[PDB]
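Everything on this sheet refers to the single structure shown next.
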Number of protein chains: 2
Amino acid sequence: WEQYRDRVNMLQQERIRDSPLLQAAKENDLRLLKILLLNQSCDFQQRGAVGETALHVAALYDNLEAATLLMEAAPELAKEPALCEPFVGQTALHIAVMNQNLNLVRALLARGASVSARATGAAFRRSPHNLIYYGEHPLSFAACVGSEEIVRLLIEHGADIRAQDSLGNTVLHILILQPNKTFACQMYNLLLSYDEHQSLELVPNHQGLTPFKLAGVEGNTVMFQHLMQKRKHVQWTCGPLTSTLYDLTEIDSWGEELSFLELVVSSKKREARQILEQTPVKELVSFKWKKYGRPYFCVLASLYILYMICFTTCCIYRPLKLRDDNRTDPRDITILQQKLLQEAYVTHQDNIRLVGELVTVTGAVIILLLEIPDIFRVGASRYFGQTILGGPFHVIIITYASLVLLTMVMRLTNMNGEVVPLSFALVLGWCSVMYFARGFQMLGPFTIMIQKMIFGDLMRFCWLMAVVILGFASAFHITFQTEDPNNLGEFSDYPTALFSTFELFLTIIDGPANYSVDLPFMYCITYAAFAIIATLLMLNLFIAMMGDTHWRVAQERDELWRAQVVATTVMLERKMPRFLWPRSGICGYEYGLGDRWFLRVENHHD
Amino acid sequence: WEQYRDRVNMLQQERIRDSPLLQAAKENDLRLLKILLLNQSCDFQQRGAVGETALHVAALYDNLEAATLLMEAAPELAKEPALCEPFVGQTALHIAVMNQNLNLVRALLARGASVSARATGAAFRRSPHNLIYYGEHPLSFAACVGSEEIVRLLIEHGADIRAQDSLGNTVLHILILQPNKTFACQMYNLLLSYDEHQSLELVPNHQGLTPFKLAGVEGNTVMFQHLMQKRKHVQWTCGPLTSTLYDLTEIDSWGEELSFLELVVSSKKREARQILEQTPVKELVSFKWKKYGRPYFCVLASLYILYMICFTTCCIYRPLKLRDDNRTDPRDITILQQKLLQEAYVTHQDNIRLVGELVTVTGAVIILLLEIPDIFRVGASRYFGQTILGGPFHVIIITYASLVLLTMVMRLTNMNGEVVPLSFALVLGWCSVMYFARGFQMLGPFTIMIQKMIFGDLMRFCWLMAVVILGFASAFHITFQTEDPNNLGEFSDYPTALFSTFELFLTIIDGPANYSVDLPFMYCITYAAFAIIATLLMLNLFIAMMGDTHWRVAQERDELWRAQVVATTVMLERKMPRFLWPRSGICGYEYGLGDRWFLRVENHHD
């Protein structure tokens, strides 16, 4: 791993030391270099640790004067990479580019060094083990570092721009994957000035990504809005206002399957949501939402509520049966029992329950007939993790459907215990209405920070509560096991004492007391310590920790709410049949423009 | 709508393209223009999409050199607006003003273009569909944009300043309705220098608004205090202090009905409250309040409290009657009943109740005899929405009066159920005392932010509570319907279980337990989840959301409290007879000034 990378770099620094020819290279001891060049029997194709030549050493330590004499030593040395593992294709041209010495690059080009040298090393790959990704070809090394004349010399001496590598990246691909510099935009415009016609913009990678969609999914918006200015068009300027229009053929990608906008919203980096505030893209989603999205979304929520109330009233009128067995037992309350199947359907009230049950059991299966093909499309963790896409809301409803399917099988076998799996689905179905709270302005931003705060702090409080409840519960169970439970019904055995301490921790039950009789001695001294450590420190610090997290993450939840309505917007028009979805934008075919779609916008300024 | 405005602007840009004469106009292809002007059979009164001429195109695209030759083409083209819908009166003078080209305006005036061209288009109106309102006449277009020599040329060649339009606005009206510029004040002083005598300041609009009241209701206080400096008068300066006085005839408007101050406080924009902190207006309302308003307001509140306690003690001694019917029913408590009318008045204690009831029923009608004429004066939403004017306080008291009138009709018919409408009026009458809490310093600012916070967050919490209570209440009702309600009186049927879960959500009732008998199994596991999701997450996040809203809106509620005492001040002296309201200010008729009223103020500075 990293340690293996350490050991080889330690190993190289003694191969550079033992050879005096190689040592005088890095030390610029050109007198001894003249002495060894006066010698003939000295080998010149010597190697260090990793396939080395002296030219790599001279390029690393920037002693060009020795590198001059190394050409008349052997001119063939400039046409050779290394041979060992991490630097398997690296030539001295790459080091000369990365050290910015125009004269030495000119001298290497004078010896006819191969411009198209392909260097695919271990360090030359996008990796968290690595720190720097500069592409693969020396054009990429020239463009990333910000030189301008060296790439002119390369284009002068070949250097085909349409050059692919591992992962199928281009020069314009790797220019996007950089920290922000003005030099990146300048070199982008410079290379676009040289290459002209197909176009370079159409080629994807091995992942199938155009550079426009690459810049979209990464989110260098400075490059993005500069790139779109080649496609804008002003209309007319008069007074302080200005009419203009944009092309949206590249933005929509209607005929394709992988749309641009869905690819943007299905990202992993945090900065990808920031690109949505650009002006030609914000107006499209706003015009789409405020015309079609809100009415199409407000309607079916009422249908879902109408489904849930019918499910609830089906769950109410459950067939019961009087208990035939005599109970005859203290600490026992059994008065009813479950009716069998063959007695369950006689009345007209029974006949109502058939169509009550049938609507629920047919609403169960359409949940699985809606998103199970969406499971195999995107990744599994790429379907559950995204809070923007509504992560846990999709996983709770499929469990609701699984439970309501399981109880129908349970009814057919006359299996007892019907109530127990039914109650989980009953409590989760009304929690499932929370998904529809997104499309409301006053309610939407509120219901996501609670989801944040559960996985932020509820476990933190929960582990600490569970470790502190146990010894107190054990102590209260020990200190009453010589007593009558008829007078103190709490703390009778261990498991109900555990629940009693849990209820008393949350200040729900009152403190137990029987003033007619006597109490044990140390109960009074062990209870007050639990009281002052539980009610005064735990919940109050929980409130105090909640208050700061609400205050500091108040800004991100504001922008994050409008960041997820567009996911619902692109989701709804993806699954509904598009005769209810006419095309947004202007069809310019009625004006002789031809097969392109546009959006008009004006802007007052100054 | 907006899309209709899109389609016409798209349509115009092909009519400009198809005509080569019109295309060479916008492209300044003056060689082909010389070719077509050498032609005679080519039409010169050609039209584009919307009543167009080539001069509009030349003025839009600022190619004056073609517009020179267009005059010798046809000089009559400079005297023609368009004919279609949105630009129905627009002439090239307006575009020439809005593009600021003095030579082209001079050339159009050389052809005798009509200065008083009236352009009333669709876009030329105050509308949220529009973005820019620049008045109607070319004087307004000159004044809004900030030119100075062009309006001198217009006044040189006519351009009557007293010019009305749609909505009856003047130049000084539309200068107020602008974003803040020093140029607005400069052009205001410039036009005031030209026009001098009646005066221009006296004319209203069709709404009946002087420009002074317009600037008051809008609140460009930079223009306001600059405008009042023409009416101030310094008295004497000696040392670091300075005596002066102001005229208040325009501010008071005593003889009129629509007063300036009430028109200011009955606004809709948020910035209109800011004008109250100006120095000649703050001293007037402070001198008025601290002398007359507070004593006149503190007195009748005690009378209202004395009314309410008499109403309460009338509600206590209600005529009862022993129940004649034998109850004989478990789960039933009926021991008293209602006395009839003919038995209700025999005693002297009954005789006290007549004059107890009569004061209440005559205090009922004077509420309707106080503000029902104020309903038809201002708008209905303009009477209920303003929290400054006390919105819901007026609507609760009229319901109180309606209920106390309805119960008197109910008593005359011996109708049962008298207590039920009585209790609503009983609980609302003591809530109605909250209106009088405005005039106290330590109490006033506190009682308005609660009104803010109800409609801010109580509904947000209420929807979320109502959606989460239902499934838990249904689950607790299902899990006990095989049991004895004699041992657990909660959760017997559905509707009392719904209320029991509501009380247990607010931690009012303790958790139910009967240690002598056994519990169902899954009750213990379903209760703790509701406990940790209800008592630990809902109310605590409600507190945390309350704490930030109290902190961030703490500043606006401070200034807003003194913003509403002046509404009470102008309200009280509007309805009381003015022999208890002598005139504020100084009557300068005793000093030979003559029929004007003044206020003295001094100012220490430096």
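In order, the residues displayed for chain A correspond to 29-225, 230-638 in Swiss-Prot numbering, which applies throughout.
Header entry for method reads electron microscopy, 3.9 Å.
Note: Cβ is positioned from N, Cα and C throughout, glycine not excepted.
According to Swiss-Prot:
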- A:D542: Ca(2+) binding site (BINDING)
- A:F425 to A: Decreased inhibition by the synthetic drug econazole (MUTAGEN)
- A:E535 to A: Minor effects on Ca(2+) permeation (MUTAGEN)
- A:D542 to K: Abolishes channel activity (MUTAGEN)
- A:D550 to A: Minor effects on Ca(2+) permeation (MUTAGEN)
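A map of Swiss-Prot features onto the structure.
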residue : record               : Cβ within 10 Å
A:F425  : mutagenesis position : 16
A:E535  : mutagenesis position : 17
A:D542  : mutagenesis position : 9
A:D550  : mutagenesis position : 8
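Taking CA atoms as the reference points, A:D550 (mutagenesis position) and A:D542 (mutagenesis position) are 18 Å apart. Contact annotation for chain B: of the listed mutagenesis positions (A:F425, A:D542, A:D550), A:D542 place their CB atoms under 8 A from a CB atom of that chain. Put simply, A:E535 (mutagenesis position) is 9 Å from A:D542 (mutagenesis position) when counted between their Cα atoms. In this structure, A:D550 (mutagenesis position) belongs to neither helix nor strand by DSSP; it is coil. Comparing A:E535 (mutagenesis position) with A:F425 (mutagenesis position), their Cα atoms are 30 Å apart once rounded.
In the three-state DSSP scheme, A:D542 (mutagenesis position) falls into the coil class.
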